[PDB]
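Down below is the structure, laid out as structure tokens.
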Amino acid sequence: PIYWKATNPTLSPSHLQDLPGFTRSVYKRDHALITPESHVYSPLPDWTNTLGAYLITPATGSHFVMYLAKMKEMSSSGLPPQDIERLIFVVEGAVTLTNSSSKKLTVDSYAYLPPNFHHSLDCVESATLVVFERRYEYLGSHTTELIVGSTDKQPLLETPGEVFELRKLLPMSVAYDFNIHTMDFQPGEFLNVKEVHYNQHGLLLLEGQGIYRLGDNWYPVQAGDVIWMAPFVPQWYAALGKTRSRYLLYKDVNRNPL
Amino acid sequence: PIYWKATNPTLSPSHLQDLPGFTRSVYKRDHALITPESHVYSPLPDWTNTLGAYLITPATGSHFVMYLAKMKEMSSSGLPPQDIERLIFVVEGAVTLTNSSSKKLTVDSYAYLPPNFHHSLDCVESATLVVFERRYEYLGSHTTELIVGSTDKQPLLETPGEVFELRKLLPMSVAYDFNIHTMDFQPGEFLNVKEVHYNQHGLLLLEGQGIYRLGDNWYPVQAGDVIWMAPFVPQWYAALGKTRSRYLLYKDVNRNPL
Amino acid sequence: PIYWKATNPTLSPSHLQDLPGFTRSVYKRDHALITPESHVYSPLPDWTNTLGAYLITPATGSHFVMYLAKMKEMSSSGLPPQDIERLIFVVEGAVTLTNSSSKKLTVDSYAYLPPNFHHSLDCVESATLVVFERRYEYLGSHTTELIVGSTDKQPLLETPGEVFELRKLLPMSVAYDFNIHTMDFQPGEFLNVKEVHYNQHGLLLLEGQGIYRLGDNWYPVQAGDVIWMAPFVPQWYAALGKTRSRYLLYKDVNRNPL
Amino acid sequence: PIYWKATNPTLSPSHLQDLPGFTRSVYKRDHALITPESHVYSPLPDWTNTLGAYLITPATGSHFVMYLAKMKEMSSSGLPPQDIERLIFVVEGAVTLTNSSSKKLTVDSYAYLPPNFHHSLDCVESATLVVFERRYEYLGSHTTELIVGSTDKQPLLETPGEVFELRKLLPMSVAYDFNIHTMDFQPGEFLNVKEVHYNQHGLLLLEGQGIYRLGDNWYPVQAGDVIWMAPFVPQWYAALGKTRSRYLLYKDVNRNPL
Amino acid sequence: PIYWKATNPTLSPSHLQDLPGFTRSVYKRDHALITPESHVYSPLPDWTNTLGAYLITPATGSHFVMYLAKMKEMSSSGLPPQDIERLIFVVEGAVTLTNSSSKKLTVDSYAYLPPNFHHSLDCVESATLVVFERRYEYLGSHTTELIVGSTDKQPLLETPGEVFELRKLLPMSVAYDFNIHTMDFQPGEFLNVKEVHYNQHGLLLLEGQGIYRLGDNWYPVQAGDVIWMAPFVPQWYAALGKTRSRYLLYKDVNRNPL
Amino acid sequence: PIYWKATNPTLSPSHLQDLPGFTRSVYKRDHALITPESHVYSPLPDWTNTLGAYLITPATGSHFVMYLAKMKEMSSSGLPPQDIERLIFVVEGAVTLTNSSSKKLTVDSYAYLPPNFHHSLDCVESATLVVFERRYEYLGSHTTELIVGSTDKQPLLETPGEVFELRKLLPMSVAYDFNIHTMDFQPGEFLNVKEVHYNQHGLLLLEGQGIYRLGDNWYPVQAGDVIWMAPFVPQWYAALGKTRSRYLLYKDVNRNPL
Amino acid sequence: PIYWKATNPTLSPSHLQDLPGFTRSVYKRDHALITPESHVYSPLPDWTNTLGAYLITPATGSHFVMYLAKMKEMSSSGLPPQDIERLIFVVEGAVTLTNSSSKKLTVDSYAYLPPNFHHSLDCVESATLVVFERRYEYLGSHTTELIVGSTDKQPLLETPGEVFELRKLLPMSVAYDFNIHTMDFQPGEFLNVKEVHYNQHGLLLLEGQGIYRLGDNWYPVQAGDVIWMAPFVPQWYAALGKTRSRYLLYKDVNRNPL
Ligand SMILES: NC(=O)N[C@H](N)C(=O)O
Ligand SMILES: NC(=O)N[C@H](N)C(=O)O
Ligand SMILES: NC(=O)N[C@H](N)C(=O)O
Ligand SMILES: NC(=O)N[C@H](N)C(=O)O
Ligand SMILES: NC(=O)N[C@H](N)C(=O)O
Ligand SMILES: NC(=O)N[C@H](N)C(=O)O
Ligand SMILES: NC(=O)N[C@H](N)C(=O)O
Ligand SMILES: [Mn+2]
Ligand SMILES: [Mn+2]
Ligand SMILES: [Mn+2]
Ligand SMILES: [Mn+2]
Ligand SMILES: [Mn+2]
Ligand SMILES: [Mn+2]
Ligand SMILES: [Mn+2]
């Protein structure tokens, strides 16, 4: 059951009904671990019959927003503001995209929509979407293009110095100001480089469990957890248990960090 | 009297006159607990024979200001700068609202005022208002309209997976970029979801006592207390004692969090 | 009235009936700040119509006990275990000491009873006793004896490099293994030496208010507060306000630490 | 000589030459304690033979700059950028203000220059000047003007609820976006209100010593010390010793905090 | 080889291959210690066959960028954006710079390039460069000019109050909004002044080792380490070991801090 | 060689010669992590030509000692004071046991010596062993016998609710008050129960590397590290890397906790 | 004047008289930094007319006491309790030792007296003695003897793995259960091993200044400073400045650490 654990985490919110105030969530100066018992769902404007929960916004200091969209019966999507690029990823259910030709996106599929590119996502039953939105940073006369596909369909890439498996969802072309990485770790595998860089992250754990290190903090995590990594926060991960770990990742690229 | 412990708190400033520099007030990175012994009142500009005490201003990262106005005899309110929406809530006493057909606002009464909408607040004896102001965020081709009412004359809304009785002094319409909630709790009741949302709050405890959690901090609170909650700060509350707890709450809405 | 606020503190427990869990009390590794709303009163074994509250006992690492005894109509004191000396200071009310004569100990009156010294304190109306007990550390063929006097009848002692007024209740003779000091500070005066010594303390603030520094902590204190000071806890004090400060203080002496 | 310890602290930088890396200075999120052994003097741009040291600049989130100007012989002041108002207070030595009849400014003297107001400070011997500069907040037609004077000749203002003696160096007119206060505390006195306000500060302790509370931090202070107070930082002060306390204080006013 | 350790740290990143997640790197609110096991290299845009690792960017609250650039065979640089000034220092290898003229830069050689000044770096074998870039702050009608030199050809400068040996790679004329200092400490030497200034820093320990204090933090440092010093953070260094300590240091200057 | 990495940790003291004062060791209230760069070797009393270093003694609160004896050429051992049971475990080299029989002990070989049980240890070449000495608690008439062995020659015991391979070196029979568990985890495997018990530990990681949790502190560890776990200190382990993970563990058993 | 700064420290107690509550002293769970402004001089028990200030006693968990003796005109020592060994070191002045023939002990001189060894130190001018006392841990039939010497007359000892110059005032015989090391560091030198041993210390920096690490605490120190290091606390040092560093050091040896 692909990404099942992501929408049905082992430690579920209802399990803390007799533990008032308790939460695994934390929000600090340079990072954050947002968990299922803290998601605040509420109707998404311009969207039709869709409860959405924002996990990250520029108020945190980011240049993107990362939210979860719960599309229920005969739901439709609203358009991002002007000059806002959007990326959706289906983690549960099914949704159909329409502008050049129709597309039926299911679990593990995804779509990238450039700024002001007209489109619409129409869902008949339900679909859990983890979407990233950003004010597109126009470089020269470059323009991004529509992108559609699936994680499994993407090729494995060079992971010099590392051992985790890496897939990328978007073109690395200079026009794209960000990308989405899918990283896989086998139990016992970790990051050799204790990353400290100007790039910022938005991460969703799709499968597995392990320990994430953020700054001087150590956080045991499980599929379903979300993470906000501000630029320059020391970061690291290690997968644990019997099943492997898989996480979806946001990362800004191709722009002078000045 | 209605909301008497808000203006005459069980533990008052005069009760600490022998505990040098002692205060319950805390101003942290993502939140604040402003207790009565820290309130700073100074002549409120343009107003008349009225002292004001700013509790929250954008200097904290918010996008709004919160202050207590203590109107004295033969007093009158001043006007907000240009393009600024204002909202007053009567915590004690009486005050007349003129534009028109003048209106009489008493304890638990209130009024919203579109940005610029010319209005005048005039009071005879005394009166103490809790007020919010924020530079309106014009949603393209939308506008709001003068609102007036009394908490009690507001219907109890639906609160799924939550017990507290909710009321909203303003319309959930798109025009409005913020609302004002009235959440009542019964001794022993708390918030089931440990919230983490882009939304920000400014809240006044009118009745009751309980425990508020903010980030990894827990704070015993009594009526009269005011809390500042910045975007994404984990929050939670539980009412205690014999009476019920109820607080005033500003919450930003109907605007993209980008 | 003398030592009035000592039993009627500015901030009283009832003033906190609306702040669940709130408390000024703090019990740390090398010290403690016991305040009114934490006093645990229970009937004093071997006593009559007398509730007692223990503030410090060797469970803290000390070598003595400190406690308050609220005596009431027709009440009497019980004989302290074998080989244990006792010192009683009358905070309020009246009590009669018998044994070889019988003195009428009133407010500001004290009595040191040697170990195994038959005696009895008997209160008819009501008395508040602050008392110290310790296993006496027998030296040579030295032995102590009954001491009965009043603070005002003790000469002011000069203390080099310090500006506080000092009175020592018991004789400085080698035989006594401790002494009770009375220390007065005028508003604005403070300890010039930032003490760090093997000596351990137990103190009760009878009058005034100020800042007490213990270790790396700063505590606002008012009359009625009690403090535990384990050996070597860095300590300092400053008197604030209109009125002067006065605290009763236990201090072990004349015994070689080896 | 007036404010002698202000430029000759009891605990001088020299006394610390056998303690590598030691400093009393601290810089936190909402406040700062800048002490002598931390001042970094550098030649002051556009000034003649004048060493300067910036203690506070907008890099802290403030809207004003605060610096010390050590003027030696034949030294001259330097005009500030466009739209910047300047306030100079003489702490040691003497300088001549010329622009409307030259003026000799000595210790305790001060001058306020409206933005874009041509002037010149010429010194022939030496002089220490504490100066504040800001981007004036033009409010309609209102405009400030040259203000020369002395603290002694300024009237003792009254402050409800407090006992400290206050004087405000500049007019309270709405045109002025801030004032400079002088506050006196007799030993044993302290602030009654545990201030928490939108206003921000920058201060210089000219005389005396005491304890300053900032947030949950406590700092013993002495003449010569400088403090930064960010908006909404919990603040409290107490004077101690034989001599009285005196500190210069910056404070913004007459401008909507919204 | 000059600066050999700065390229081959005593404690190399691989020495830590059996310590999962362990790193000596810290990114605090007002400073940062970036070490080798955390460096993140990636294809430097617009460059040719050169890996880069940004250490500091305006995302930390700075106004500049600092990055290590690993130029391999037949490698060439890329031009910075409009108005971005640039400074490069050779810590390893050799590279050629061309217009006005052309020079062969080897270890210890540097070149400052004014805004929009067309240039180019070309390396045949390998080179390691530490570089700083910044949005130039045009002051009036002034302009900077090409500066190419060698650390050793720079004269020792007077360090009033200090004992280290300071060189400045760039001129001090008002046109330059920054400079790069070279600071040498003999073993056991340290900074007498415990700096607190608006100037922000970017350093690279070229050789030696010792201790660095940043705020209330203390860090053992070795050649290769990199430190970020945001404005006003208290700073201090002491050199230890057999050999001397040398560190490259950026510093903003000749601009009003308002 | 076996356990080689333990005697030659990947991160060794030599790698730290350029980081003054730096050390990975931590000694806390309820636990400790002793690393190779903090070992203090001194000639063991009674022993012959043999450097020894104690890692855990009762000064820490334990009721046992643990140390590393590094027997050199022609070395011999000394006996434990009256009633001090002793267990040795060869970590590297060779040494012969004597006195019944006379078997030469080698790497991965151990020996329990009953209290007073006369014995000897002579090493011809080199030897490094880890020993545990303690005051035996006679439980009536029961008594311990000599024991010699090897790890692999020990039955892999079961472990209800666990995955780590377990082996004990001594009889679980009541006569013994302490055992020496051996534990093995495969990369990605971890303790399922966050242990909290009266028992105390003294461990040596012989192989692997992972993350150890002690209370609220997490520690990246590697072969050769040493940990002390006082009673009730919350503990947890997880192995990482390509190789397995194993450690030697002390543990009091079969005795009333009162 | 040998060790002049040891009783006339650069940062003197009187330099901090305008800083109420300020002190450099610290006292924690495993260590302590006792500075001059905290010395509590008070009549020494048994001694005749001599002020003394205890720095360390077993109350801290140690097995020895450390204290300063201020002897003046005609003032003499008092035999210590029974079975207590004493060691005195002359830091200032001179004192005569008698009991075999009298001996004049000047600065840098010392005397170790066995337990019960009758004797007496008398003074006719002035002298500052740093003394250590402990309840001698008799072992078998071993006994100690009157030791009298002088630092300079003691030989440098082999310091493998180090560079500091070491001297031991007492014989290394298994009889002595403690020794007093003299350790000298040249500017820049430091400990290579970050010790963590069962041994305990009581040190007194006699000459110079530097940085001292204890646990995760970093401390600047100067001549006259006194440090207490409890068993197993991480400890390191580094000498800084123009002049060398030297400190006296108590260290227990020759006894099973069980
Ligand atoms: N925290 C991370 O996992 N970061 C990724 N390795 C990345 O930035 O590519
Ligand atoms: N603090 C609160 O009461 N928050 C509300 N539950 C809200 O944000 O809707
Ligand atoms: N803290 C104190 O009260 N100290 C007293 N001066 C004392 O130890 O005598
Ligand atoms: N902290 C302060 O000194 N506050 C001043 N009394 C003031 O705000 O006026
Ligand atoms: N950290 C430093 O070394 N700073 C330099 N002394 C400087 O700012 O000039
Ligand atoms: N820390 C440990 O691994 N403890 C073992 N599981 C044990 O006590 O058996
Ligand atoms: N902290 C110390 O100075 N330790 C000494 N080197 C010692 O234990 O010998
Ligand atoms: Mn990353
Ligand atoms: Mn909320
Ligand atoms: Mn004391
Ligand atoms: Mn203020
Ligand atoms: Mn600097
Ligand atoms: Mn265990
Ligand atoms: Mn040591």
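To match Swiss-Prot, the residue numbers of chain B are left as they are there, and the shown ones run 39-137, 140-298.
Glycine too: its Cβ is placed from the backbone N, Cα and C atoms.
With a cut-off of 8 Å between CB atoms and residues at least 6 apart in sequence, the same chain places B:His69, B:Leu231, B:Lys234, B:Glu235, B:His241, B:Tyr252, B:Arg253, B:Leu254, B:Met269 near B:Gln275 (mutagenesis position), listed in sequence order. Taken from Swiss-Prot, the feature Mn(2+) binding site covers B:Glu235, B:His237, B:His241, B:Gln275.
Counting only same-chain residues at least 6 apart in sequence, those with a Cβ under 8 Å from the Cβ of B:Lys291 (mutagenesis position) are B:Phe218, B:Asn219, B:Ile220, B:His221, B:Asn239, B:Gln240, B:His241. In three-state terms derived from DSSP, B:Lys291 (mutagenesis position) belongs to an extended strand segment. If you look up Swiss-Prot, you'll see B:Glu235, B:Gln275, B:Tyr287, B:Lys291 marked as substrate binding site.
If you look up Swiss-Prot, you'll see B:222-288 marked as domain 'Cupin type-2', on the strength of sequence analysis.
In the three-state DSSP reading, B:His221 (mutagenesis position) counts as strand. Experimental mutagenesis at this site is recorded by Swiss-Prot as B:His221 to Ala, annotated: Decreased activity.
According to Swiss-Prot, the mutagenesis experiment B:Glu235 to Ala carries the annotation: Loss of manganese binding and loss of activity.
Secondary structure at B:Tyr252 (mutagenesis position), as computed by DSSP, is strand. For the mutagenesis of B:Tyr252 to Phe, Swiss-Prot gives this note: No effect on the affinity for the substrate, but decreased activity. The structure shown keeps the original residue.
What Swiss-Prot says about the mutagenesis result for B:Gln275 to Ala is this: Loss of activity.
Quoted from Swiss-Prot for the published mutagenesis B:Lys291 to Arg: Increased affinity for the substrate, but decreased activity.
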Euclidean distance between Cα atoms of B:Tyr287 (substrate binding site) and B:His237 (Mn(2+) binding site), Å: 19
Other residues, Cβ within 8 Å of B:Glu235, B:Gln275, B:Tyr287, B:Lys291 Cβ centroid (substrate site): B:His221, B:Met223, B:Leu231, B:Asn239, B:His241, B:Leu243, B:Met269, B:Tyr277, B:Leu289
Where B:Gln275 (mutagenesis position) falls in three-state DSSP terms: strand
Position of peak Cβ density within 10 Å, selected from the recorded positions B:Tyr252, B:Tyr287: B:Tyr287
Intermolecular Cβ proximity, recorded positions B:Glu235, B:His241, B:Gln275 versus chain E, under 8 Å: none
B:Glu235 (mutagenesis position), number of other Cβ atoms within 10 Å: 21
Where B:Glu235 (mutagenesis position) sits in the secondary structure, as DSSP reduces it to three classes: coil
Chain A neighbours, restricted to the recorded positions B:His221, B:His237, B:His241, B:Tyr287, B:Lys291, by C-beta under 8 angstroms: B:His237
Number of Cβ atoms other than its own within 10 Å, given for B:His241 (Mn(2+) binding site): 23
Recorded positions listed as B:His221, B:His237, least Cβ neighbours within 10 Å: B:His221
Where the C-beta lies under 6 angstroms from ligand 9, the matching recorded positions among B:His221, B:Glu235, B:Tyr287, B:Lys291: B:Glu235
Maximal Cα-Cα distance (Å) across residues annotated as binding substrate, namely B:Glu235, B:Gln275, B:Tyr287, B:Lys291: 17
